[PDB]
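**Q** Take a look at the following structure, please.
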Amino acid sequence: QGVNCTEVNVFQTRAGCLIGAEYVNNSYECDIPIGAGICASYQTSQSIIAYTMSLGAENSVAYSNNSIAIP
Amino acid sequence: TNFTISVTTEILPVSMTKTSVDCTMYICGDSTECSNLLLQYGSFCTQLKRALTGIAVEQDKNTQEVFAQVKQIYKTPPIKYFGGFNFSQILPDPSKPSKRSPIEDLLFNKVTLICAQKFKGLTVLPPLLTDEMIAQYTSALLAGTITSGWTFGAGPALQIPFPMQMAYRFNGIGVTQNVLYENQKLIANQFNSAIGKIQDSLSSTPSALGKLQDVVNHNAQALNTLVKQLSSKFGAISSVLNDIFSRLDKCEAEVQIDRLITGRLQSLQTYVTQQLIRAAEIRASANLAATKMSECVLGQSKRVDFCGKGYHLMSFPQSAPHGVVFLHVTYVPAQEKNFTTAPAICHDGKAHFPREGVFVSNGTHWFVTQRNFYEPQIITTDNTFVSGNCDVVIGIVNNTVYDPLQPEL
Amino acid sequence: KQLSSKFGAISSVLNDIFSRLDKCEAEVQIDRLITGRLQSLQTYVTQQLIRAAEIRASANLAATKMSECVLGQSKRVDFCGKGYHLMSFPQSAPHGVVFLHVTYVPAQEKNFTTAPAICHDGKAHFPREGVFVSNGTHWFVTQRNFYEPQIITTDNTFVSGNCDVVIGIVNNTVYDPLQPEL
Ligand SMILES: *[C@@H]1O[C@H](CO)[C@@H](O[C@@H]2O[C@H](CO)[C@@H](O)[C@H](O)[C@H]2NC(C)=O)[C@H](O)[C@H]1NC(C)=O
Ligand SMILES: *[C@@H]1O[C@H](CO)[C@@H](O[C@@H]2O[C@H](CO)[C@@H](O)[C@H](O)[C@H]2NC(C)=O)[C@H](O)[C@H]1NC(C)=O
Ligand SMILES: *[C@@H]1O[C@H](CO)[C@@H](O[C@@H]2O[C@H](CO)[C@@H](O)[C@H](O)[C@H]2NC(C)=O)[C@H](O)[C@H]1NC(C)=O
Ligand SMILES: *[C@@H]1O[C@H](CO)[C@@H](O[C@@H]2O[C@H](CO)[C@@H](O)[C@H](O)[C@H]2NC(C)=O)[C@H](O)[C@H]1NC(C)=O
Ligand SMILES: *[C@@H]1O[C@H](CO)[C@@H](O[C@@H]2O[C@H](CO)[C@@H](O)[C@H](O)[C@H]2NC(C)=O)[C@H](O)[C@H]1NC(C)=O
Ligand SMILES: *[C@@H]1O[C@H](CO)[C@@H](O[C@@H]2O[C@H](CO)[C@@H](O)[C@H](O)[C@H]2NC(C)=O)[C@H](O)[C@H]1NC(C)=O
Ligand SMILES: *[C@@H]1O[C@H](CO)[C@@H](O)[C@H](O)[C@H]1NC(C)=O
Ligand SMILES: *[C@@H]1O[C@H](CO)[C@@H](O)[C@H](O)[C@H]1NC(C)=O
Ligand SMILES: *[C@@H]1O[C@H](CO)[C@@H](O)[C@H](O)[C@H]1NC(C)=O
Ligand SMILES: *[C@@H]1O[C@H](CO)[C@@H](O)[C@H](O)[C@H]1NC(C)=O
Ligand SMILES: *[C@@H]1O[C@H](CO)[C@@H](O)[C@H](O)[C@H]1NC(C)=O
């Protein structure tokens, strides 16, 4: 926390830098918080991985001025 | 007979800075003997670390509760025609380097050494959610409340045009669709004028964003007070452990170290208690803000003076530094007119109570008008129900009614 | 465990200080123990007060939720559960309460073509409850929450003004129940 790895699988973030966890470009629903939009999780062999948060499921709503949808 | 559409801005704090306070570095750094005496002094450090960890967890949960409320992230359409509305002030602008709106770009610019505090065992943990994630959540909420209305708050999002949603909100507050569908351009112009006026008020007056600035100033003052209390002598011979170690031997400095801890740990406990009280106040404010978000952003509330002063229609959430900003769009009527009214009328021996509204007259003829708008309509049997006779009703007046079946005969 | 700490004294128990030290010089040790044991007691009372205030706020929220979801139906969104809440089941829990919120979540959406208003002969017919939707051929009056196809009549539509200022008007006919009588 607050200590760069230069002064000390290596990745750095806003809170600091961490070792032992790799970086994954794909973003899932994380469990263990890390800080500043980063998370940590145990996924597949099995190892601790780090990735950015998924904001949510993507769903684009087609807006029209003359159409409606009723259940 | 008329109305004035105004936008009311409400500022509510959501979270604060997460601060983690070291024990050994704050109390007495680079001192093994002082650390030895400190451990004997007890296990206060574990309790303080647990308290600050719980405070940070509570603030994190508060941020996730207030902001992360939707399961899916919605996207605005590229071309925007919301019935001739100027929504570009609240929509994200791709031309800006950040995804925040120009209103938000004015909002983050109105809210304001760290190395000295960082050296003496005081560290500020960064917030878990960055500003980009909060801006994306705000954009998703705006897209949900604009392109789908309040249907996305309950369950799945159902697309609906913005004038049709506005007519739904008018029917919710009791206003017929005639006012909207006959004065749509006037309503749009009034909304644009209110948006421009509130933007000019936010630009000219910097005192509107006061609560977040007060919280930041209180946190900075508490940190400065903690630093100056570290600078206090606490009745010893010196305020630094290095001078006591250089002058006194350890056995003679035992009493001075004890006198320093008795008072330094007390200042730590006082700071922790003040932080806990401030965290409880922030938690109450964040619960109120989350309730306001869920009951004004995700739907329409009939409660008076909860979603802004006046007849509330909709609220636009805005991202703020360590807080949230609500843009309450309210319906304020104007241009009053005196009238002569009666509570009921009876045509032929039987009273005709109106279903909605009351009977008003301009002096010669009686008409049926709504509660909030002056729409003169002829008295018929469709909007009036018959019950009893006009023998016990106080203030009755004799008048005739129009029967639609009469011209048929 | 804080009772087990020495707190700057030579022992963590008063019996050892009483046995070893005579009372006059052990006055300082007893005073040093009290200054710190009373402080730990005050810290415990303060933490208990903060926890009791948080529990009181949570209990007030739970009582409000019980009174406005169990004793009645609330129109407030996301207060009595996510979705269109109907009625909730109170339940007993150890040092707490459990709410079983029964909500109404619609599904199986279907696209449709809609118009803000329909005028038959020079006069607009705005609907009272529900909106005009069309599957491609004919227009029908269905409510907001459910798709119930009904023929457009004069009972669910009120006449007000003309269709000269309404944006997006469409020309269609209406059913008059008095017409088959003639
Ligand atoms: C609604 O209002 C926005 C103001 O934010 C309009 O955007 C401006 O439009 C004027 C004239 O159309 C341009 O001269 C400006 O350059 C636009 N602003 C920016 C930042 O580019 C928007 O056009 C309006 N929508 C309309 C009129 O349909
Ligand atoms: C109801 O109020 C609106 C706005 O307060 C009035 O609209 C104004 O009308 C004047 C007269 O032509 C114009 O000069 C202004 O530019 C209009 N303002 C806006 C924002 O549209 C409207 O006339 C009022 N209606 C009645 C019946 O009094
Ligand atoms: C009250 O309003 C009614 C409705 O507009 C007025 O009745 C009209 O009056 C004008 C002027 O004499 C006539 O040309 C219309 O034929 C009347 N219409 C109906 C349906 O009767 C009435 O005059 C108004 N009274 C006052 C005192 O202003
Ligand atoms: C409305 O009309 C009724 C009937 O024409 C009026 O009732 C009459 O009132 C007078 C005055 O005391 C009595 O002498 C009659 O016996 C009443 N007739 C009946 C059938 O009740 C009534 O007063 C009128 N009200 C107003 C406000 O003009
Ligand atoms: C739109 O819905 C209407 C009513 O549900 C459909 O009209 C029906 O069509 C069937 C097919 O021949 C007839 O048997 C019924 O008698 C019709 N009912 C009425 C009231 O006209 C219409 O076909 C539908 N259109 C589309 C494109 O699906
Ligand atoms: C509904 O029908 C009316 C009547 O035919 C249409 O009004 C005509 O519109 C055209 C085009 O602007 C004019 O040239 C005629 O003079 C209008 N006639 C009358 C009697 O007003 C109206 O446009 C139709 N609406 C739709 C949506 O089709
Ligand atoms: C660590 O140092 C490198 C080199 O300048 C820098 O790019 C990086 O941002 C630093 N990380 C932190 C957490 O300060
Ligand atoms: C109606 O008349 C009263 C006088 O009795 C006056 O005080 C009031 O202002 C009038 N209402 C309006 C809207 O002018
Ligand atoms: C209103 O009150 C006055 C004063 O008591 C009374 O004279 C008058 O008859 C009342 N009007 C009605 C319609 O009751
Ligand atoms: C309705 O059509 C739009 C495209 O215009 C589409 O995005 C949407 O998913 C459709 N909804 C349903 C329920 O078919
Ligand atoms: C919907 O918007 C498009 C784009 O401006 C426009 O061409 C079309 O006429 C609009 N439809 C209605 C019914 O207003």
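What you see of chain C is 964-1145, where the numbers are those given in Swiss-Prot.
Quick check of the header: electron microscopy, 3.7 Å.
Cβ atoms are placed via backbone N, Cα and C, with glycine included.
Okay, these came from Swiss-Prot:
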- C:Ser982 to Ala: In strain: Alpha/B.1.1.7 (VARIANT)
- C:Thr1027 to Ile: In strain: Gamma/P.1 (VARIANT)
- C:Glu1092 to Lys: In strain: Theta/P.3 (VARIANT)
- C:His1101 to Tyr: In strain: Theta/P.3 (VARIANT)
- C:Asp1118 to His: In strain: Alpha/B.1.1.7 (VARIANT)
**Q** Between the variant positions C:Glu1092, C:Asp1118, whose Cβ has more other Cβ atoms within 10 Å than any of the rest?
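**A** When each Cβ's neighbours within 10 Å are tallied, C:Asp1118 leads.
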**Q** About how far apart, in whole Å, are the alpha carbons (Cα) of C:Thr1027 (variant position) and C:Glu1092 (variant position)?
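**A** Counting only the Cα atoms, the answer is 32 Å.
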**Q** Looking at the variant positions listed here (C:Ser982, C:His1101, C:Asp1118), whose Cα lies nearest to that of C:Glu1092 (variant position)?
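**A** So, spelling it out, the nearest of the variant positions is C:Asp1118.
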**Q** If you count other CB atoms within 10 A of each CB, which of C:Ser982, C:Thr1027 wins among these variant positions?
**A** C:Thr1027
**Q** Across all chains shown, how many C-beta atoms besides its own are within 10 angstroms of the C-beta of C:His1101 (variant position)?
**A** 11
**Q** C-alpha of C:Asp1118 (variant position) to C-alpha of C:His1101 (variant position): distance in Å?
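**A** Spelling it out, the Cα of C:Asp1118 (variant position) and the Cα of C:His1101 (variant position) are 18 Å apart.
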**Q** What whole-number Å value do you get for the CA-CA distance of C:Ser982 (variant position) and C:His1101 (variant position)?
**A** 102
**Q** What does DSSP call C:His1101 (variant position) in the simple three-state scheme?
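**A** The residue in question, C:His1101 (variant position), is coil (DSSP, three-state).
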